[PDB]
Amino acid sequence: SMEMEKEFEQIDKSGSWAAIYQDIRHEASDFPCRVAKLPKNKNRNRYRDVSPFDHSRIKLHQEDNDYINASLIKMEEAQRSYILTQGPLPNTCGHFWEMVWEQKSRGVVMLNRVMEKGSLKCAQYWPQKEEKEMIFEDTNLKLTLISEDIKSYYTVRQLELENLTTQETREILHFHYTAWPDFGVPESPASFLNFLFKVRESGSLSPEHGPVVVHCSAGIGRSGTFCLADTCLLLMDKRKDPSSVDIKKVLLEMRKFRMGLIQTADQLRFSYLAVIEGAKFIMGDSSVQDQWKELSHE
Ligand SMILES: O=C(O)C(=O)Nc1sc2c(c1C(=O)O)CCNC2
Ligand SMILES: [Cl-]
Ligand SMILES: [Cl-]
Ligand SMILES: [Cl-]
Ligand SMILES: [Cl-]
Ligand SMILES: [Cl-]
């Protein structure tokens, strides 16, 4: 029916997802990451092969060291921005919340678990109990769990972030997709889309706020899948025209701002599936959102 559906079926028939995905890797932008590779920043990076480009990196408003492994993905035509970052390290959780503060983000999207495949993919950067708030002494921020709503494959938390210097406080929404394997895919397009539209419905993507912060362990694989689907749905929505959306071109545009977005060919295949199914809602069938909520078994 849609032009991306036709392409999807042709790629499936010819079994060429791996070759399509490798073409994207071959054509993807390459820009320098000199700040990331400075010896003083070695312990601020989780993975030595995952670095922010200098031209798009988020700078901390600190005179000491402004480096965080985070990139501003600025989608000009779609008119949506995202900050993609790695899962914070035990020594960078203060930097992480400093970035959320300085960038005026309303939401944090977390697509991984703290422990995956027997390893620590992300530091425990938010408080798990209301009565045990966290204080980040290096960046002078306080973080309190206000409430949380646990569902079968995601959790939403309300956090309070306080600048202890000025005593201003902000409510941060934490959207935690808990059933997405590292280097894997979500269990259905339905559950992925149900989650994405929860983030959308919260207002956290509004241009009145700073860019939403999106992370997985590296800030590229699952994070890239999430952002590609959202931007493609937004572009389709802006024009009310599925055919104007070239998913591979959009992914290449995003990769001008951070390397390695979408880490497997199956994640690329999955993001086609999410966009194709999300298109039903965009183009005026709001009952599919109800089917997602049911099929996902919240
Ligand atoms: O968390 C993700 O979805 C993601 O992109 N993970 C990535 S990308 C990436 C790695 C990982 C990892 O978690 O081990 C290891 C080193 N190579 C690149
Ligand atoms: Cl250095
Ligand atoms: Cl977790
Ligand atoms: Cl495990
Ligand atoms: Cl960690
Ligand atoms: Cl890659």
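Think of each number as a place in line: the chain as shown, counted from 1.
Determined via X-ray crystallography, 2.1 Å.
Each Cβ is built from the backbone N, Cα and C atoms, and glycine gets one as well.
Listed in sequence order, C33, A36, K37, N45, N69, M259 are the same-chain residues at least 6 apart in sequence whose CB falls under 8 Å from the CB of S51 (mutagenesis position). When secondary structure is read from DSSP and collapsed to three states, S51 (mutagenesis position) falls in the coil class. Swiss-Prot documents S51 to A or D (Swiss-Prot position 50) as a published mutagenesis change and attaches the note No phosphorylation.
Here the residue is the original one, but Swiss-Prot notes a mutagenesis experiment at this spot, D182 to A (Swiss-Prot position 181): Substrate-trapping mutant. Other Cβ atoms within 10 Å of the Cβ of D182 (mutagenesis position), summed over all protein chains shown, number 17.
Counting Cβ atoms from all protein chains shown, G221 (substrate binding site) has 23 others lying within 10 Å of its own Cβ. The DSSP secondary structure for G221 (substrate binding site) is helix. Per Swiss-Prot, substrate binding site is recorded for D182, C216, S217, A218, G219, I220, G221, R222, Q263.
Among the mutagenesis experiments that Swiss-Prot reports, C216 to S (Swiss-Prot position 215) is described with the note: Catalytically inactive mutant; abolishes sulfhydration. Neighbours of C216 (mutagenesis position), defined as other CB atoms within 10 A of its CB across all chains, total 29.
Among the features that Swiss-Prot reports, active site, phosphocysteine intermediate is placed at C216. The secondary structure of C216 (mutagenesis position), as reduced to three states from DSSP, is coil rather than helix or strand.
Counting other C-beta atoms within 10 Å of each candidate's C-beta, the binding-site residues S217, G219 are led by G219.
Summarising the environment of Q263 (substrate binding site), the number of other Cβ atoms within 10 Å of its Cβ, over all protein chains shown, is 22. Same-chain residues with CB within 8 A of the center of the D182, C216, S217, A218, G219, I220, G221, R222, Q263 CB atoms, the substrate site residues themselves not counted, are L111, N112, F183, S223, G224. Between the CA atoms of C216 (mutagenesis position) and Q263 (substrate binding site) there is a gap of 12 Å. Among the recorded positions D182, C216, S217, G219, no residue has its Cβ under 6 Å from any atom of ligand 6.
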